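Worksheet for the structure shown next.
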Amino acid sequence: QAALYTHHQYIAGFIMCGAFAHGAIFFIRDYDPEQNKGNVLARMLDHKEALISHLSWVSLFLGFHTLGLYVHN
Amino acid sequence: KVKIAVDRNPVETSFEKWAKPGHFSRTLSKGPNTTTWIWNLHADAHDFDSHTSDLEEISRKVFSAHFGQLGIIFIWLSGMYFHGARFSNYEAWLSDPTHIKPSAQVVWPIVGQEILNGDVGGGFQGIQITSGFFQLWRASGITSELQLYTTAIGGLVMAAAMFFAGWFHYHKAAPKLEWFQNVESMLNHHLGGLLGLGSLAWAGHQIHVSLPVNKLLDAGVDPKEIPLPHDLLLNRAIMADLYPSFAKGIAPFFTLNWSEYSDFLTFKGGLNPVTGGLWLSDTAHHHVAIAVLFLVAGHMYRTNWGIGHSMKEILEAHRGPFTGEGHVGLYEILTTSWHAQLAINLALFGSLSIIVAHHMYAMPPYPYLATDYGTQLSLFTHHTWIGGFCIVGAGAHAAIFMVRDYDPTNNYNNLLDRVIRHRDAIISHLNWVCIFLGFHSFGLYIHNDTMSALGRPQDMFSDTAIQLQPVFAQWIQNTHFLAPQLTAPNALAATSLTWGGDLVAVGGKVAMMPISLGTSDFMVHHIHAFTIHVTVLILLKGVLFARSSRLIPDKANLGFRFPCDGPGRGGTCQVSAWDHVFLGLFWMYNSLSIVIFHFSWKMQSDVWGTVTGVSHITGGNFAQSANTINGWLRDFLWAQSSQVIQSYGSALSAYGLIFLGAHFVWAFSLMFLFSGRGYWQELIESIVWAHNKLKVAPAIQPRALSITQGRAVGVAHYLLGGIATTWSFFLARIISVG
Amino acid sequence: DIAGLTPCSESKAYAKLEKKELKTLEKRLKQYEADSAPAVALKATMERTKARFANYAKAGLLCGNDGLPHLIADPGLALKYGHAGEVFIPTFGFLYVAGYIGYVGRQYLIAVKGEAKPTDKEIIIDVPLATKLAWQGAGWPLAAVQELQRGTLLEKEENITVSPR
Amino acid sequence: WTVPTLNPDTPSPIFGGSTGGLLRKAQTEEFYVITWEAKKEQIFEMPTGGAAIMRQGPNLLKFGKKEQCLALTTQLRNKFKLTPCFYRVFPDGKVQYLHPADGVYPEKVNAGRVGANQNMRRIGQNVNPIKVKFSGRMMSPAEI
Amino acid sequence: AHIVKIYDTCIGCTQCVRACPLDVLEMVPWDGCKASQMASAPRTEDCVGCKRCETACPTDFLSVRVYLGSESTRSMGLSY
Amino acid sequence: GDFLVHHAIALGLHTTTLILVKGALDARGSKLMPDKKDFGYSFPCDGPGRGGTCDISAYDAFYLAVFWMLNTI
Amino acid sequence: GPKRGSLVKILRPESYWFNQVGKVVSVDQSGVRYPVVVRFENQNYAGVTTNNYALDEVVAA
Amino acid sequence: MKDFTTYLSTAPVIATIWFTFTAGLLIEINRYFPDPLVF
Ligand SMILES: CC1=C(C/C=C(\C)CCC[C@H](C)CCC[C@H](C)CCCC(C)C)C(=O)c2ccccc2C1=O
Ligand code: SF4
Ligand code: SF4
């Protein structure tokens, strides 16, 4: 049970990381502004700043409070 | 012709530039606009060579800086003494040392940190110290806490005097360059005055105070009973009673019949069976010897009369056929740069502290010292760490000088020049000798572990299978044991119970015993030597590739510290002598860690224990569990981690907490040691978008750390984590099991 | 009780752990005198321990088989069962004080931004300004909601911006 | 100004020899040589390490790579207003004026150097990498 | 050889030429700036990429950049 | 215990996704290097100037995300 | 262009000062492509507080 | 003297002072109201 579970877990983690890498490469090479222009794809790059900022914030708060609670325990 | 020269009122005393941050650099003084400004401000506050270029200015600066350092030391010393006076069980420990444990640091009854107030005996509570001030003070002759009190007061006064002297000799009457250059006068003055008179007055204090009262304490008379030092001084009758020579005053010494004074100028050797310390008469004779030696030495160089030598003349007189111009110009380089002096002195200083650690654990000089194995271990490893750091700093500032203030013209065909020439042959040779030692020494251990886990211990490397014997060391030990019969016929014993001999124990506890040497110890010594050579290789490359390189031919002008030369010609990250010192520090840490591990396990396993024979704390598992890595890990580490990982609900909970914290920060360093500032700056920029959108962007622009800044913060954090972990572990474990 | 718990004032693990703490406390204390400062310290210690247990039991805290208390975080649950004194009031208090700090910080930044040396005012602080802004930071929730209703706290699209958008 | 001519017979300076010396590169694919003349006689700093003395008048030295010649050039230029020039020496000794050439160092403009590798345009005016795709080797839009 | 590219914003302040340790640059007469000089890189085969030049050029969006390419005996600047 | 480890898991997820998506999106153009798209996916650095450019590729962003992925799993 | 000391709004996408505002030092009356000279008060990633631009790239605001 | 006052109003000193104030307050609070958990 333990072997099976943890093995499939690690497999999935690696797979997702690679998926993101390849999406980035799609941006760097195959992307075009003219066709994708105006639609949801463009709007993404439009609000990328707010996206990244809110992610940073949620991660930062989780870290703070979870660790602080553990060390108080 | 030498005399005293001085200049008046060079710099006033005002807060004007105190209100002007970064005044010392015309660059920084023009104001901050980005974050890294602060880093730089802190970074180069003391870089006097980059401040200005006046030798005399930098010189006055370093003089007053010395005075500041001194004042700080006096402060901390007075603090130790006052704490010992007011918050200690010192007098209880004086009454009984063997069962009362030193404790001076006490905690406050607050949110819950009072649980640490450990019952150390003497009806006292607090925290056990390891510094050994108790045994030191007993050795000296301090009985009344009044003495500790007045001592602390005097120390504080001295600190104030030091600060005042610094202020004066910087702002009012500053000296001049030649007066800083009178080196022959300086050596004569130091070697004669300082050390000679130190050892002399030391001998005096020992004789007239610390010898009698310690004779009495060891005789066992009540502590407070023992008379007072000034009474001992006044009444010659008492000292005559103690040592019948004292009745005769000084006339016999004057008449050169020194033999009669042998009553308390002894040559016993060995130890004192009641205290485990060395014989105080022996140390007094020792210090007298040192006193006269150094005072005679302080009469060497000529200062204002033709008698005496000229350092530069002596220097030039030594030239060799294989060497060309020999030692010419060195007197110049040394009379001109601070950094050469700093390099030499740090190197010697670190080596000396190492020797201090070794000698001190070898021949314990204080009463009841050998007892606290915790104190022994602590002192040893602390002084060893300090030595390692001082030596690495020696290397650093050596390379710094070489980059900055070397001059080629003055040294045409120099020892220095020809060394710079064949640097390549030298470095290649060192490389090979290192890799050879690495191969053999470490592959031995791996071969052992493989022969074990495979199921054929028949073919391992121990005292049982194919053997390896430190024949040389055993021979030397034998000879130093048998020496006094013939070599020093007037020596009554070996100078260390480690040469061989009986066992001295006190309070059911061993104080010393002859120490065995096994194939284990052979292999450990060789690992030591390998890692040492490797560190030396790193630093020697760091200095010999300072000015230029077969890769970068203009390394010199680029300064001592810089990130790289861009990705050019294949990527030039980490090419500065500063980075050399970086990595050298890394490997120094590794080596010192290993050596103190060796020491701890050897002691715990085969010297320490209690007498019944003896009962070694691990019963001697060492000589068979220390030649395999798995054995190392499990039987030593994973074993002794017990008390430190179960120290909760007790006054040792702090040690476990710090163990955890140290693991944490040690791992935390790795983000710094691995990341890259470009990513940091990009994320910073997105954060600035976030803030600024709310109109809360800071006026100080945010900039990610400089490359070298990232490197330095990473190394500092990593080292802190590692050394803190091992420190906490050592303390908790040894205090639990001893 | 709730979700399968019981009031700490009733859990047996509570009491047996307490007996064990006190068996330890007594069988440690019996080594000293009665008048020794150590002794009086240990006595005050045991006393504070008893007081703590009393307060926790009187608070109606829940603690399962562990005996160690527990906390519940849902407004309706905590209110319907009288458990607001554990999460609700604390979170609201923190939110208030944090908004206070943030708001006075924003106001200092803005006020010092419109002066002749922003870097200087950022490296060295105007004491009168700091004090005035501190004392006026009080009504920060009202000030902020008013700014929102005027649509002033948020800036129009004039920020520095990367090339794509 | 005219192109100088490498006279192989030039008094080499006073140097005791160091490690940065001869390799087989000279007999394999390429190597370099520099020349100049000094006003007086003087000591100076060997780039590859060691102390050397320049001879009053002409001098000749040997360097493997090019940046070393560059560096000693800079040194003599800065510290004594000196003016060297050098020569790539090919496998089959095909002398090649690496220094001087333009007759005047490129620090100061000179009519005759043709503006080269220049794009009369900005850099934000380059095209997306999606469009440069599908070539026998990988091209960056920056070139077009 | 590593690739190089000037741009019309070459103010001709020569700091490119003032920096290169490989003589991969030189200044030509020009017109588009007041200095009437535009930097010129005619000798790419000796640039090693040390990027001292890109470190120099004060045009706001750089002016003249370097790009990395393949290698050779001539190119990488390796003494052996 | 299950509560606290759940929150630690959520934190790991959020921060790893943050790193990965920032790397993916800033691959086209950054305010620092507005022309990063002209270099492709992978390149070591960009010289020590401008105040240093260590590891600015989206490739290197992935290279740093892998550590957080391992931590979480 | 606008008289010296006037305040304009940078708009070149690449410009570190993009979508910001700076003070015009002066404009060349001659026909150079970027006669505009704009001081600033927030140095870029290399420590420069004044940049040059063409006419269109700016807006006097 | 005013120079000295400005030296005081420098940043690290003021940071130390404010933090000392906050910490001393918290400590005295936990003294007089030991181990609070509710309300
Ligand atoms: C994490 C990290 C950073 C980011 C970390 C930074 C910029 C340091 C942040 C320092 C503190 C946390 C912020 C400034 C603190 C000051 C005291 C300002 C006042 C703050 C108040 C809260 C008191 C780098 O810049 C970096 C650079 C080079 C190699 C590795 C790394 C690296 O690993
Ligand atoms: S920033 Fe780092 S990787 Fe880039 S050139 Fe400098 S040292 Fe090398
Ligand atoms: S690109 Fe820059 S450094 Fe080179 S000539 Fe033009 S302005 Fe000068």
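All residue numbers given for chain F refer to Swiss-Prot; the residues shown span 516-588 in order.
Technique stated in the header: electron microscopy, 3.9 Å.
Including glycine, each Cβ sits where the backbone N, Cα and C put it.
Under the heading of mutagenesis, Swiss-Prot lists F:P559 to A or L and annotates it as follows: Assembles functional PSI. Reaction center is somewhat unstable and interaction with PsaC is impaired. The L mutant is less stable than the A mutant. Sequence-distant neighbours of F:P559 (mutagenesis position) (same chain, 6+ residues apart, CB-CB distance under 8 A): F:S572.
Long-range neighbours of F:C560 (mutagenesis position) (same chain, six or more residues apart, CB within less than 8 Å of its CB): F:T568, F:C569, F:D570, F:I571. Looking at Swiss-Prot, the entry for mutagenesis of F:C560 to H says: Loss of PSI assembly and function.
Here Swiss-Prot flags F:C560, F:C569 as [4Fe-4S] cluster binding site. F:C569 ([4Fe-4S] cluster binding site) carries a strand DSSP state (E or B).
Under DSSP, F:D561 (mutagenesis position) is assigned to coil, being neither helix nor strand in the three-state scheme. Looking at Swiss-Prot, the entry for mutagenesis of F:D561 to N says: Loss of PSI assembly and function.
Take the CB of F:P563 (mutagenesis position) and look out to 10 A: across all protein chains shown you find 23 other CB atoms. Record note (Swiss-Prot) on the mutagenesis of F:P563 to L: Assembles functional PSI. Reaction center is somewhat unstable and interaction with PsaC is impaired.
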Using all protein chains in view, find how many other C-beta atoms are within 10 Å of the C-beta of F:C569 ([4Fe-4S] cluster binding site).
22
What are the non-local neighbours of F:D561 (mutagenesis position), defined as same-chain residues 6+ apart in sequence with CB under 8 A from its CB?
F:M548, F:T568, F:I571
